[PDB]
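Peer 1: Below is one structure. I have some questions about it.
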Amino acid sequence: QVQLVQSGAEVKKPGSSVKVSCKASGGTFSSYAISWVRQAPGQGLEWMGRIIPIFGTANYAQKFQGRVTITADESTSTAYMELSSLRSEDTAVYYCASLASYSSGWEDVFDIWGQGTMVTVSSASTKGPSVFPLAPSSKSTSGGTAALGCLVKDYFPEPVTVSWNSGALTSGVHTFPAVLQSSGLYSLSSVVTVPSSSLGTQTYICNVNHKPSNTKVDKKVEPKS
Amino acid sequence: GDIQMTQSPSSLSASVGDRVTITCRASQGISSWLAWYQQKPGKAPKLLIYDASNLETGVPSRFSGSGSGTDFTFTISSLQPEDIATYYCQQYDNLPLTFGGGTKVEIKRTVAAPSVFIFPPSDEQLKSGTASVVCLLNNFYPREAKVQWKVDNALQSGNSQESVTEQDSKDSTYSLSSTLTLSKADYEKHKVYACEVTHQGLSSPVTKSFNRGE
Amino acid sequence: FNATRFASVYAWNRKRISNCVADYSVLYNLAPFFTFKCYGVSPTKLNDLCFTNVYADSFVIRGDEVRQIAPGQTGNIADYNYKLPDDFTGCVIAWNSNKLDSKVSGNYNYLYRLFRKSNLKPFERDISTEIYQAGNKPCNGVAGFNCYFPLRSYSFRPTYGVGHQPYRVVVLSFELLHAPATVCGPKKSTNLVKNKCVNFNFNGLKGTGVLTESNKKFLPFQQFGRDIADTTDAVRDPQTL
Amino acid sequence: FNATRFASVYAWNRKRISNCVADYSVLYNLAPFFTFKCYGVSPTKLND
Amino acid sequence: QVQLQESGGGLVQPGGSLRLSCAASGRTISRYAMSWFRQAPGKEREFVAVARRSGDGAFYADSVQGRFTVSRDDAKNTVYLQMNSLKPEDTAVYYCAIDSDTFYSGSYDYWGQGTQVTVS
Ligand SMILES: *[C@@H]1O[C@H](CO)[C@@H](O)[C@H](O)[C@H]1NC(C)=O
């Protein structure tokens, strides 16, 4: 068997340079070569360059020539790629796949891929979130149920995880994709629908976690009339 | 110059069990050096068709493809629930590889009316000197619907942000929300906040609003 | 011949051909079939012969390197990637494929070894690519002057001259042993004339004589008899046995 | 190869040789020479 | 304003099939999709079907998906509708409407004219 494993998400300011890696395991390194693919939020795939470590030949896409550099070694059985002078547009996911079309029959089709590595470029730095519940109105209730929600704001960087009753409540739970402020801080929203009679009699709480700094936050939700 | 591919149509919608097709084209006739990928939202791409007309190991017979020269076609014999993803064509006639624009396919269903809700801000938020109002559309279909702001019965624009979700795998519906933001002074300037909605399955436009004292 | 994906000179692809009616006019009639060299047989006579088995080997090599694809030759291809028997009987067909198998500083699909511990036996194949050690030092990785990597790529670039342009080659190995014949030409079979001096052609066995109902008990596996001096004394009819 | 008088890549040195025996097992293959590579011609052909 | 008209309908027998048509002239036929609507006497509106520019199949609500068929004719600026095995629910007035939004996936509902159906 053959597998590739990538590093965790990395973040740094615009104008800096980002290093990424992905372990190569199984089989033999002499039979491996690596590529690099991009996936920024909300569109399709994109390709950066190609390397054959054992042949020493590398190539980069015209839109990445000079800015990107690819290296690999057999002692660690790993490939390293670097990009310099990041723009805000460089916020994307990095993918390395066992290189393709290298020989008789194997085709320029990426067969085996890594798990990925998210990178974002912003002027903000690591800090915790701000949380405040929503106050749903009684008159807005429909179908004998009330919608409850919480907001997470002013945090950076992602990931951020949100759950209701620390995961004990899942029916009617809805969450929206995050957004990025002009200040460089991310935001999130989540809601849950429950019967108007169950609330109050049973406690409902929204739980949040900013894993990059591991700040645990939980807060209660209560409608008003 | 670099070879650029065009994928048509850009979007698709078909119910489970229906025949669907996807096409990808190149500017100049490539020597059948094309492949196809499947990528779930945020997941690693999966190889399905490697040669112009061959299937990868373990790929179901549900998938097939053919084509040569400039234009190629990718067909599925029967759509299935797992098919909510984006498929990309990859051309490798020459090293300057390009990736297709990607075709997004979703599950078709019948019209579903939205559930409409409105959120007023809380005191903890107001004490920061800023205020916001959130309007919600939940579990509706087709794709999108309008959300409009009519604070003080007067239309407003440019002062709100919107976020939307993916397809709901449990019922193939969608949800949408809009968030209005204002400063405390401008927040107090107004006296009525209203969110208006219009959707295909509704008998008439829907309005949700609240006054300052409630 | 139309296989869009040909194999490298090393780990060449071979297809076993049997039980077919072979028409070679579709091949040598085409102009782009640049070279049609046959050993032990002529291209004109192929359609009139029968073969017990046919093996079709294919690969991609340099344009000037096709000289090495011949019996008893010596060199990189003739010794370490593909060697033909000295008494090889068959045909070697090659043609240019630069338009199909070339990319500027690319075309890494086709690989070839440069040296081997021992010369490959005829029709021998070696898929392994393990690092070649110098013998005087145990090794597990590439180390330059020792621990060599055997395989290397042509790197066909359209800018190359004809001497280095990729050439698409196929080798048709034939076996001319007597019946049973699995591959035969499109020659039409006539009626069986008996008890008369006639010219006969039994699966390419041409001669003149009188055909008579034999009374010698051939075993089921025997389909052709010989007398003293290896002369053919009896034969079983391919149409009615 | 042991002189190290090259001192630069610009205006690199070149040599022509005749009437000798080239023992490549020693030439350009002692301990200091860490890496090696070849193109077109195998290392064995150098000796033979 | 934009003109519009329908044809067909009228008294029918339950359990049969019915045809309807709608057409327009002198204005663009693509940027707004042509849809159908229904209204029971003194009750709320119900959307029936609509056909887009691409003509990729049909589109229905819950109550009409299993009994209706729709089609459009760009070369003639007309649209047709189908009903199979009419039911007691088929005592109502339909309407021909345009999804009045420029090249939009959704729609703004506006109806120009309608006709009656009555199962006897
Ligand atoms: C030879 O082929 C013909 C035509 O198909 C058939 O009628 C006949 O039985 C065959 N004879 C033998 C011995 O196969």
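Numbers in chain D track Swiss-Prot; the residues on display, in order, are 342-389.
Determined via electron microscopy, 2.7 Å.
Even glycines carry a Cβ here, placed using N, Cα and C.
According to Swiss-Prot, the protein has these features:
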MUTAGEN   D:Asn343 to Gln  Reduced viral infectivity
VARIANT   D:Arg346 to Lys  In strain: Mu/B.1.621
VARIANT   D:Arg346 to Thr  In strain: Omicron/BQ.1.1, Omicron/XBB.1.5, Omicron/EG.5.1
VARIANT   D:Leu368 to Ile  In strain: Omicron/XBB.1.5, Omicron/EG.5.1
VARIANT   D:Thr376 to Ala  In strain: Omicron/BA.2, Omicron/BA.2.12.1, Omicron/BA.4, Omicron/BA.5, Omicron/BQ.1.1, Omicron/XBB.1.5, Omicron/EG.5.1
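Could you place the listed features in the three-dimensional structure?
Peer 2: When Cβ atoms from all protein chains are considered, those within 10 Å of D:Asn343 (mutagenesis position) total 7, not counting its own.
Reduced to three states, the DSSP call for D:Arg346 (variant position) is coil.
Remark: D:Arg346 (variant position) has D:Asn354 as non-local neighbours, by Cβ distance under 8 Å and separation of at least 6 in sequence.
When secondary structure is read from DSSP and collapsed to three states, D:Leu368 (variant position) falls in the coil class.
Cβ neighbour count for D:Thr376 (variant position) (all protein chains, 10 Å cutoff from its Cβ): 8.
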Peer 1: When C-beta separations to chain C are restricted to under 8 angstroms, which of the variant positions D:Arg346, D:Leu368, D:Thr376 qualify?
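Peer 2: In terms of proximity to chain C, the variant positions that count are D:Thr376, given in sequence order.
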Peer 1: Round to a whole number and give the Cα-to-Cα distance in Å for the pair D:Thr376 (variant position) and D:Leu368 (variant position).
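Peer 2: Rounded to a whole number, the Cα-Cα distance is 14 Å.
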Peer 1: Relative to the Cβ position of D:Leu368 (variant position), how many further Cβ atoms are located within 10 Å?
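Peer 2: Around the Cβ of D:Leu368 (variant position), 12 other Cβ atoms lie within 10 Å.
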Peer 1: Name the recorded positions, out of D:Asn343, D:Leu368, D:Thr376, that lie close to chain E, meaning a Cβ-Cβ distance under 8 Å, keeping sequence order and answering 'none' if none do.
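Peer 2: Going by the Cβ criterion (under 8 Å to chain E), the recorded positions yield none at all.
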Peer 1: How many Å separate the Cα atoms of D:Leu368 (variant position) and D:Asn343 (mutagenesis position)?
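Peer 2: Spelling it out, the Cα of D:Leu368 (variant position) and the Cα of D:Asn343 (mutagenesis position) are 10 Å apart.
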